[PDB]
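Take a look at the structure below.
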Amino acid sequence: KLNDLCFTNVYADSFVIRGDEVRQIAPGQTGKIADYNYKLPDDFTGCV
Amino acid sequence: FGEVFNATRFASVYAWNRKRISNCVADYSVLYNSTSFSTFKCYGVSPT
Ligand SMILES: *[C@@H]1O[C@H](CO)[C@@H](O)[C@H](O)[C@H]1NC(C)=O
Ligand SMILES: *[C@@H]1O[C@H](CO)[C@@H](O)[C@H](O)[C@H]1NC(C)=O
């Protein structure tokens, strides 16, 4: 549906991590990235 | 966590190993610097 929509309050976040840690960029995750570095909301709209 | 995740020799999958754990605090934040995991998935409980 991305091609048929209009988007409000768009932001882009950028960083670099280790390959093993990519699974932690998701709602409700644990680990050091998801605890001390970068946290997503439980109710998240957007793409990773 | 040190003789489970940091053992010198692991078993073969056909004769897999089983170990009892009791009477200990489960503070896993000690593995944040120790051990990078490509897979970590929990069933019946939320990681948070
Ligand atoms: C993490 O582990 C590395 C490699 O052993 C070590 O150099 C570093 O000091 C450790 N960091 C701390 C303080 O936990
Ligand atoms: C695992 O054991 C090795 C053996 O010397 C040690 O160098 C390493 O620091 C240990 N890693 C831990 C305890 O996280």
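All chain B residue numbers match Swiss-Prot; in order, they span 338-385.
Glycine is treated like the rest: Cβ placed from N, Cα and C.
In Swiss-Prot, a mutagenesis experiment is listed as B:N343 to Q, annotated with the note Reduced viral infectivity. Looking at Swiss-Prot, the entry for natural variant B:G339 to D says: In strain: Omicron/BA.1, Omicron/BA.2, Omicron/BA.2.12.1, Omicron/BA.4, Omicron/BA.5, Omicron/BQ.1.1. For the natural variant B:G339 to H, Swiss-Prot gives this note: In strain: Omicron/BA.2.75, Omicron/XBB.1.5, Omicron/EG.5.1. The structure shown keeps the original residue. Among the sequence features in Swiss-Prot, the natural variant B:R346 to K is noted as follows: In strain: Mu/B.1.621. B:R346 to T appears in Swiss-Prot as a natural variant; the accompanying note says: In strain: Omicron/BQ.1.1, Omicron/XBB.1.5, Omicron/EG.5.1. Looking at Swiss-Prot, the entry for natural variant B:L368 to I says: In strain: Omicron/XBB.1.5, Omicron/EG.5.1. Among the sequence features in Swiss-Prot, the natural variant B:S371 to F is noted as follows: In strain: Omicron/BA.2, Omicron/BA.2.12.1, Omicron/BA.2.75, Omicron/BA.4, Omicron/BA.5, Omicron/BQ.1.1, Omicron/XBB.1.5, Omicron/EG.5.1. According to Swiss-Prot, the naturally occurring change B:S371 to L is described as follows: In strain: Omicron/BA.1. Swiss-Prot gives this note for the natural variant B:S373 to P: In strain: Omicron/BA.1, Omicron/BA.2, Omicron/BA.2.12.1, Omicron/BA.2.75, Omicron/BA.4, Omicron/BA.5, Omicron/BQ.1.1, Omicron/XBB.1.5, Omicron/EG.5.1. Per Swiss-Prot, natural variant B:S375 to F is noted as: In strain: Omicron/BA.1, Omicron/BA.2, Omicron/BA.2.12.1, Omicron/BA.2.75, Omicron/BA.4, Omicron/BA.5, Omicron/BQ.1.1, Omicron/XBB.1.5, Omicron/EG.5.1. According to Swiss-Prot, the natural variant B:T376 to A carries this note: In strain: Omicron/BA.2, Omicron/BA.2.12.1, Omicron/BA.4, Omicron/BA.5, Omicron/BQ.1.1, Omicron/XBB.1.5, Omicron/EG.5.1.
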Chain A, Cβ under 8 Å: which of the variant positions B:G339, B:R346, B:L368, B:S371, B:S373, B:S375 qualify: B:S373, B:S375
Packing count at B:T376 (variant position) (other Cβ atoms within 10 Å of its Cβ): 6
Neighbour tally for B:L368 (variant position), based on other Cβ positions within 10 Å of its Cβ: 16
Residue among the recorded positions B:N343, B:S373, B:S375 whose Cβ has the most other Cβ atoms within 10 Å: B:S373
For B:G339 (variant position): DSSP state (helix, strand, coil): coil
Pairwise Cα distance for B:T376 (variant position)/B:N343 (mutagenesis position) [Å, integer]: 16
B:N343 (mutagenesis position) to B:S371 (variant position) - Cα separation in whole Å: 9
Candidates B:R346, B:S373, B:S375 (variant positions) with Cα within 10 Å of B:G339 (variant position): none
Whole-number Å value for how far B:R346 (variant position) lies from B:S373 (variant position) (Cα to Cα): 18
